[PDB]
Number of protein chains: 2
Amino acid sequence: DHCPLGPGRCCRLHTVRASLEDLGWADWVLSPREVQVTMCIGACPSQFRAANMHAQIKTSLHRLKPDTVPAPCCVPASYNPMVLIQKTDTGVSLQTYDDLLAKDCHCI
Amino acid sequence: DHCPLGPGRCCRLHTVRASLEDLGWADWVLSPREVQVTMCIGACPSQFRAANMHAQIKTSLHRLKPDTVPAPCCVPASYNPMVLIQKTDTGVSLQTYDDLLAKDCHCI
């Protein structure tokens, strides 16, 4: 919360519409036909949603040695599960996947 | 495991020597005066140490829309504990941090 790069431009949840083809799942997934992928995107400037102590250090070191240490990664803090209906050789399977959709975002 | 961009060029553990000044810790941290900061640096190509399903989705979608969707990012999979001696009013504290020194790295 509060982005020094202007609203929306910092690490936050986005929804990107993807078809089975996009994912490379059209051979094994039957339903759903497309997925609203929740995903963490945006910049990670100083003190923005720092995940932990490591993330603060990363911020300070990147500011100081941009050549050696990269900016912190915008990444999921937690995930939502998803139900996939998949194809088997003789029928169908119903499977829950745990770490598929991003729930929450932080920087590291 | 095997980096498709050649030995050592993918997501792995790097060590960056840093001072308390570098870290912005001169006010509150007393010892040690220098930290061998282990962190996670490098590319995350397709199939390289993908942490979960979400990481695989990011790979797929990144090659379609690299403008819009980021590649998986190199982050700590776990940490090594670090002991810091800190100033308090009144005296000092000796404390262990579990979220400070990266132990190993994966792609998320």
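Since chain B takes its numbers from Swiss-Prot, the residues it shows come out as 201-308.
Method on record in the header is X-ray crystallography, 2.3 Å.
Cβ coordinates come from backbone N, Cα and C, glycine included.
In the three-state DSSP assignment, the secondary structure recorded for B:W225 (mutagenesis position) is coil. A sphere of 10 angstroms centred on the C-beta of B:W225 (mutagenesis position) encloses 19 other C-beta atoms. Here Swiss-Prot describes B:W225 to A as a published mutagenesis experiment; the accompanying note says: No effect on interaction with GFRAL. Attenuates GDF15-mediated food-intake inhibition.
Summarising the environment of B:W228 (mutagenesis position), the number of other Cβ atoms within 10 Å of its Cβ, over all protein chains shown, is 12. According to Swiss-Prot, the mutagenesis experiment B:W228 to E carries the annotation: Abolished formation of a ternary complex with GFRAL and RET.
Where Swiss-Prot documents B:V283 to A as a mutagenesis experiment, the accompanying text is: Reduces cellular signaling mediated by GFRAL and RET. Sequence-distant contacts of B:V283 (mutagenesis position), defined as residues of its own chain at least six apart whose C-beta falls under 8 angstroms from its C-beta, comprise B:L294, B:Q295, B:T296, B:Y297. According to DSSP, B:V283 (mutagenesis position) sits within a strand segment.
One mutagenesis experiment catalogued in Swiss-Prot, B:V283 to R, is accompanied by this note: Abolishes interaction with GFRAL. Abolishes RET phosphorylation and cellular signaling mediated by GFRAL and RET.
The Cβ neighbour count for B:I285 (mutagenesis position), using a 10 Å radius over every protein chain in view, is 12. Quoted from Swiss-Prot, the note on the mutagenesis of B:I285 to A is: Reduces cellular signaling mediated by GFRAL and RET. Abolishes interaction with GFRAL and GDF15-mediated food-intake inhibition.
Taking all protein chains in view, 15 other C-beta atoms sit within 10 angstroms of the C-beta of B:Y297 (mutagenesis position). A strand conformation is recorded for B:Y297 (mutagenesis position) in the three-state DSSP classification. In Swiss-Prot, a published mutagenesis experiment is listed as B:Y297 to E, annotated Abolished formation of a ternary complex with GFRAL and RET.
Listed mutagenesis positions: B:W225, B:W228, B:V283, B:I285, B:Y297. Those with a CB under 8 Å from a CB in chain A, in sequence order: B:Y297. Here the C-alpha separation of B:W228 (mutagenesis position) and B:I285 (mutagenesis position) works out to 9 Å. Here B:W225 (mutagenesis position) is positioned 11 angstrom away from B:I285 (mutagenesis position), judged by their C-alpha atoms.
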